[PDB]
Amino acid sequence: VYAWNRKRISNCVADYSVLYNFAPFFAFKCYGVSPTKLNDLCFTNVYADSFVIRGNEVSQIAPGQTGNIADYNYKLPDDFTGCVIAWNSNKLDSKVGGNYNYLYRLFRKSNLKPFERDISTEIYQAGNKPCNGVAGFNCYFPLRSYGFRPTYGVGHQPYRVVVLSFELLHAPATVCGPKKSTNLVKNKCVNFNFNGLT
Amino acid sequence: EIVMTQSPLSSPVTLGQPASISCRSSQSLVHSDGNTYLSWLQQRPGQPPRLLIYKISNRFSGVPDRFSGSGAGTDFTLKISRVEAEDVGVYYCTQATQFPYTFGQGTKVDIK
Amino acid sequence: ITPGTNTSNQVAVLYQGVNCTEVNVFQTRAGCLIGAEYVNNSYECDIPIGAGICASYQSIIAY
Amino acid sequence: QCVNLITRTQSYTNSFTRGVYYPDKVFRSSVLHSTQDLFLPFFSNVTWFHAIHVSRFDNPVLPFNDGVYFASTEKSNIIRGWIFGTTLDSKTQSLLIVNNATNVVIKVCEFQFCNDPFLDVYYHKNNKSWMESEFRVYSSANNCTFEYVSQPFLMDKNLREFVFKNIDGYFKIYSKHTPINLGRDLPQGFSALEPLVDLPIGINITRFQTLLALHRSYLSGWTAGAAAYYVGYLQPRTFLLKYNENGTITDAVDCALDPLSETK
Amino acid sequence: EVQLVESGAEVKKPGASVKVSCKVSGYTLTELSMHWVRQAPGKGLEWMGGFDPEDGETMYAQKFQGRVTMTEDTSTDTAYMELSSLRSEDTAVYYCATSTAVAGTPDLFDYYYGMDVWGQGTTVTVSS
Ligand SMILES: *[C@@H]1O[C@H](CO)[C@@H](O[C@@H]2O[C@H](CO)[C@@H](O)[C@H](O)[C@H]2NC(C)=O)[C@H](O)[C@H]1NC(C)=O
Ligand SMILES: *[C@@H]1O[C@H](CO)[C@@H](O)[C@H](O)[C@H]1NC(C)=O
Ligand SMILES: *[C@@H]1O[C@H](CO)[C@@H](O)[C@H](O)[C@H]1NC(C)=O
Ligand SMILES: *[C@@H]1O[C@H](CO)[C@@H](O)[C@H](O)[C@H]1NC(C)=O
Ligand SMILES: *[C@@H]1O[C@H](CO)[C@@H](O)[C@H](O)[C@H]1NC(C)=O
């Protein structure tokens, strides 16, 4: 979650129906766009930001939400539009001996900016005594591992979160719907759909 | 192969007097770039030769103003205006226009 | 307070209802006027400031 | 191959009314449009830098703040790009824009940048050509995340103006080339900056560097060079823009510079 | 300014290859034409071979072809020379010389030939 993977989507035509055709996604939550209206729009500035968090922290990946990963690992802007996709990954991202590959920044001095990634592995001074780069009394490492085990129930199983981010109408669109184009007609009263502008 | 002649082989020169050394080439050293390419080197015993002059008259860095060069075509002269105790050694004229690179037999200059 | 931009780019600033110690400085009952000098000579009102005070362009004067 | 090689002096001048750019991607004709954005304030303190090489570390690092207005009357062959980042080493992300005579090439990698970075040109006898080297810009480039090659924007008296903004992940570059009749380098009047390149970067930028081309002597290992460039800083501030009948921003008022401006 | 350094002197039985090195400092070797010269004691000094900016890369003497081979390591910025089939007359002081490949600015540059900077010689001794 502190080193979340950010992928650009551009210069493609997107079929969102195949996401519905095969879907193990338990949480499918879109904020500024209706889920059935993705095929009816053109987009650019499209991103997929992927990380793995806890089952109870999937509510914290939202504009204006409260958490440790919300302010120290990944912050969304208040005018964010897009969709959050959260699904359980107990079959793949969990081990019976304990999957400790996924870490979170528990401690930091100040909150992050929106769409900001922090990978600095520096110590945090949690008390009045300075730590001087050595852990000890009131000195803890910021990056801590999750204790992901498959024997636990839902809500503590590891959940993969992918955040799709867009822009609307302010930029030339490169990701569009699957419709075919129509021939142009001049001087005649028609209703038109130019890149999602109707 | 360009063959050259150095003159004279040994020149006994007194302190302070200018001395002239003639380099003659059997082939014309004009190049397609336009500038003729002659280099004069001075060698001391126990010392590798260093570049005294490049392209007839143009000075190398660290070379004093006591040396002059003149001539063109196939006839070149190197003149030493003042001869001191550091001027003893063997002088060489060489060409860099036509391969292979060939060097003169050298001229030995002493004090007495 | 301005004349026309065809006339000049000089302006005066009226801080309304504010004494001049809490901000060419003149104290009016309307407020504190900055950038206009007070003239004892009286003229017809050109730009109304208030409380009997008016402004005009001649620099910007207040009277 | 990092050497501390370039010295720099600075002076202070007036921005006048430069630094205006188009705030969005919308044509507007014969309107008065008020927008609040990161603008260069009018008549502001703009630092004139003279970067000198003659044949110690005297090239200090400038903060980025909220955005940078960049200007240069000097030609396009010595000044050849910019560096952006926070620490400029392998621990953090780093962004490099390099212009050369055919194209422009942009990286976002983890560059291990030198203290005095410069592109140096030299002749290669195997390639038999004058080629450019970035080995004095940086020592290494690993874990590289972004690459973008496009048509160049430093081509050929000619004042070149750029606006760099770092907003919510995108690095926005605005540019303009204006033929300035011999006189004051920062001229009067309005030259609006068209939106040139919007880069998908998404890194932290608080410090920047400007990249110089240095020539080997072949006659104090580098040929002596000189560069003059103006740097100003953008502020979150409200402008009112005049769009004429051809859609060009021909005039503007900055609202806080003067009370009369605020009335406008 | 180009600085040239050499390797140590050697003595070898005839019939084996000789590895003679010249290391360049101050400049990298890709900007420099590289040449090699022999000097016998009591004789005039003549040429192994050297680089050619145009119409080829490396040129050799006509009497020394087939024995001298020339390598350049760009990573260590070194020039190595190998010479096989040693003879009893090969006891000589070997000089490595260099010069700039071009001259002038990038817009106006001309090809250069010559031997400007010379290094210290290495003594090649062929004996029993
Ligand atoms: C200008 O910069 C570009 C970008 O690096 C150079 O183009 C590359 O040149 C190398 C040669 O080693 C090729 O391997 C790459 O494929 C080229 N990339 C592209 C996108 O063309 C170009 O050579 C530079 N020009 C000069 C004169 O230095
Ligand atoms: C960006 O970098 C600066 C200096 O390196 C630092 O002060 C700032 O905290 C960084 N931003 C974030 C969100 O950490
Ligand atoms: C610009 O700032 C300097 C101090 O950094 C100051 O001395 C100078 O007067 C300023 N310029 C103007 C026009 O106020
Ligand atoms: C960066 O590179 C180093 C060494 O190549 C490697 O150990 C490290 O895992 C890399 N980090 C990332 C995020 O790729
Ligand atoms: C606007 O466009 C017209 C038509 O091309 C041109 O004649 C005119 O010079 C342009 N500029 C202004 C300021 O009208």
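Going from the start of the chain as shown, residues are counted 1 onward.
Method reported for this entry: electron microscopy, 2.4 Å.
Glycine too: its Cβ is placed from the backbone N, Cα and C atoms.
According to DSSP, A:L19 (variant position) sits within a helical segment. As a natural variant entry, A:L19 to I (Swiss-Prot position 368) appears in Swiss-Prot alongside the note: In strain: Omicron/XBB.1.5, Omicron/EG.5.1.
Within 10 Å of the Cβ of A:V96 (variant position) there are 8 other Cβ atoms, across all protein chains. Quoted from Swiss-Prot for the published natural variant A:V96 to P (Swiss-Prot position 445): In strain: Omicron/XBB.1.5, Omicron/EG.5.1.
The annotation that Swiss-Prot gives for the naturally occurring variant A:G97 to S (Swiss-Prot position 446) reads: In strain: Omicron/BA.1, Omicron/BA.2.75, Omicron/XBB.1.5, Omicron/EG.5.1. For the recorded site, A:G97 (variant position), the DSSP three-state label reads coil. Residue environment of A:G97 (variant position) contains 6 other Cβ atoms, counted within 10 Å of its Cβ in all protein chains.
Sequence-distant neighbours of A:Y104 (variant position) (same chain, six or more apart, CB under 8 Å from its CB) are A:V1, A:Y2, A:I53, A:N68, A:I69, A:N73, A:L143, A:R144, A:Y146, listed in sequence order. The secondary structure of A:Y104 (variant position), as reduced to three states from DSSP, is extended strand. Record note (Swiss-Prot) on the natural variant A:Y104 to F (Swiss-Prot position 453): In strain: B.1.1.298.
Counting every protein chain shown, the Cβ of A:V134 (mutagenesis position) has 8 other Cβ atoms within 10 Å. The secondary structure of A:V134 (mutagenesis position), as reduced to three states from DSSP, is coil rather than helix or strand. The note that Swiss-Prot attaches to the published mutagenesis A:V134 to A (Swiss-Prot position 483) is: Increased resistance to neutralizing antibodies.
Quoted from Swiss-Prot, the note on natural variant A:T198 to K (Swiss-Prot position 547) is: In strain: Omicron/BA.1. Summarising the environment of A:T198 (variant position), the number of other Cβ atoms within 10 Å of its Cβ, over all protein chains shown, is 7.
Taking Cβ-Cβ distances under 8 Å and a sequence separation of 6 or more, the neighbours of A:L19 (variant position) in its chain are A:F25.
For the pair A:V96 (variant position) and A:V134 (mutagenesis position), the C-alpha distance works out to 32 angstrom. In this structure, the CA atom of A:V134 (mutagenesis position) is 29 Å away from the CA atom of A:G97 (variant position). Spacing of A:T198 (variant position) relative to A:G97 (variant position) is 55 Å (Cα to Cα, whole number).
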